[PDB]
Every structure is written in C-alpha cells, then in structure tokens.
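Visitor: Just passing along the structure, written as structure tokens.
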Amino acid sequence: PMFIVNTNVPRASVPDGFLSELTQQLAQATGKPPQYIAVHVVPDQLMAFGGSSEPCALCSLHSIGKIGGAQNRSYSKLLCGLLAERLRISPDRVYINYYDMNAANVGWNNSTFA
Amino acid sequence: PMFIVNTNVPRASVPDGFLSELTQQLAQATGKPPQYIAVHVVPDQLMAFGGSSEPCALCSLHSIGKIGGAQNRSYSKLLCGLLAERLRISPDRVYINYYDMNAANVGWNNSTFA
Amino acid sequence: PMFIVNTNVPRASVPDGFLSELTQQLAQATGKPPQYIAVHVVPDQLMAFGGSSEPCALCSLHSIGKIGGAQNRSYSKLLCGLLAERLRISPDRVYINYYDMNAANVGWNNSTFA
C-alpha cells in the first residue's frame, strides 16, 4: 500500500516519527507486512479546502486489495485521527481518495505484481 | 471536488486570489457548495511537456459524479482559460486528468461519502 | 503520456538531462510522439518505503492506451533501470502506478482527447 498526504501544515509542525507511525498503523490496518507500505508526506502546500486556508489535507491510499466500503470507513477514521492528533487538521478538512489497484498496474522491482 | 495543478511557473507568478478564484469557479462549474471544493497549486516544479520546459501544467480534477464527456470538455475550457489568464500557460501545454470517484472511495470526516 | 516521480533523493543528485532522457525513453517505450509526453520529477521528498528512509520513489504513468500486462512489465524494467542508473534508487524501493486513461477523461488545449 501507498499513502500520500499533501497539506498546508508547515514542515516544522510534522512531528518526528510521523512516517514510521503511518507505516506501522497502515501495516496493522491493512493486515500486511510493513515492508510493503510506502508513505509520503508533503507539507507547506498552497491549498485551500472550502475556500479556507485553515489546516487541511488531500490524501491518497493505493493498495492491491483491502479496499472497500467498510474498510475505507475504517481507514478514514484511523487516518483522520492521526492527522488530527499529529498535524492538528480537523477531520472535516481532509479528503482521502482510495484506489483499489490491479496487480498488473503496479510496478515494482523491474516488473509488476501480476 | 478536488482540483490540483502542478506547474513549473514560479510561486511569485501565482496571483494572490488564485485559490479563491479556483474555488468559486469550480463551485459554480460543478454545482456543488464551495465548502466541498478543495484546490491545490504546486508551483516551481521540475517538469517538461513535449521535451520543453516552457510554462506547462499537469492537473487533476476528482469528483463524485459530475464527470463525463461534455462536462469534461467544459471543465477543460474553463480551467485552461484560468491557467492561461492567471499563470500564462498555453492551453496546449496543459493536461487535466478527470476522475469520477465512487462515494465509498472518498474519505472525509472520519468516514466516507457512501 | 504523463510520468511523475516523487523521491527523497535530493535535487542536486538529479542529473542534467534527466527530464529529456525520460521523455525520449518514454517515447521509445510507448511509441507515442515525444510532443505528447509530459514528465515531472519531485525530489527532496519526505517519504519512507518499508519503514526505511533509504532512497526510494513513488511514481505514476498515465497514458491513453499503451497500458497492459506485458507493456507495464516493460515500462517497469525501463523506468526502474533509469531510476537506478541516474538517481541510485534500488528497483525494489520503487512503486509505479499505471493508469489507462479514457480519452474523454484527459483534458488538453481547451477540450479533451475524445
């Protein structure tokens, strides 16, 4: 799985250990070894949510499997919770796009997962 | 809806009221309350279009519905128009990827839109 | 086609000519005319792969067609090869998401490719 967070929160407000915490929590939430988890945090972004420059985040979670209605609700609770606790972003100022990828459409290590 | 623009145009060339203008214009164009519109502009990017590094832009518009053949042509005229007028990017150096997201695949406020 | 690389490798380690090489090699691999190829490289990123902050990359290739099982395997070999040779990123620390875009969902030059 791959999780990307784009936010207007400044770099200095991203706490030490955040990428590792996201890796660990996503590994547990998806039921997959942490070796498969990639995380990417992009602070200091020029963005608005609802026309407001208050803290917000635009995120993506891509995975081969483990994406669906109930699972995505659970991921959203987990991830909004982390963004609220660690970056002080209100959950109603977060969008997370979920992508259920086919193995043939994910490249890695000179090939794909198909 | 969420609109992202990545561009090699420098940050100082992004007009002060650009995020607010994108928000209002996309609210009108999608027929959604502006409270739901997220906008994200990423200047100063290392990019090329056709092998050339004159001003260009790579963009995306994600929405739950309001995506389709004629609608996307209208969005493209609207958004290329704004990028040409405000950022001085030629319309033939802009790509906009459109994504019709299922509500169950969009997280927000600790849950999804399903 | 549009190819985006997001990497923790620093900007100074991206060689002169990298965008031009990606453009030409993507034209060679997809067969598409170079004038239609966009490339975007984002260095200095806060990211982890498998819990580790060693050099890594998260990438995407979007194309109207020219996406599929065998094609994506070939692109992964090519692109991991370039990332290894030019950015010193191990291929097993690269993910590439492949997207076959419908022409009606790609805006360009005030319209779409439909």
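Here chain B follows Swiss-Prot for its numbers: 2-115, in order, are the residues you see.
Going by what the header records, the deposited coordinates were determined by X-ray crystallography, 1.3 Å.
Even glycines carry a Cβ here, placed using N, Cα and C.
Residues or ranges marked as active site, proton acceptor by Swiss-Prot: B:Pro2. Residues annotated as substrate binding site in Swiss-Prot: B:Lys33, B:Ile65, B:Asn98. Experimental mutagenesis is annotated in Swiss-Prot for B:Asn111 to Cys, with the remark: Causes formation of interchain disulfide bonds with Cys-81 from another subunit.
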Visitor: Under 8 Å Cβ-Cβ to chain C, which of the recorded positions B:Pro2, B:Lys33, B:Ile65, B:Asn111?
Guide: none
Visitor: Report, in sequence order, every one of the recorded positions (B:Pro2, B:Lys33, B:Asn98, B:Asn111) having a CB within less than 8 angstroms of a CB belonging to chain A; if no such residue exists, report 'none'.
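Guide: Among the recorded positions B:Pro2, B:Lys33, B:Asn98, B:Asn111, the ones whose Cβ sits under 8 Å from a Cβ of chain A are B:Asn111.
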Visitor: List the Cα distance (Å, whole number) between B:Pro2 (active site, proton acceptor) and B:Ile65 (substrate binding site).
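Guide: Between the Cα atoms of B:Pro2 (active site, proton acceptor) and B:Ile65 (substrate binding site), the distance comes to 7 Å.
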Visitor: Roughly how many Å lie between the Cα atoms of B:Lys33 (substrate binding site) and B:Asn111 (mutagenesis position), rounded to a whole value?
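Guide: One finds 21 Å between the Cα atoms of these residues.
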Visitor: Hey, of the recorded positions listed (B:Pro2, B:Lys33, B:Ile65, B:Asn111), which one tops the CB count within 10 A?
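Guide: Selected residue: B:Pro2.
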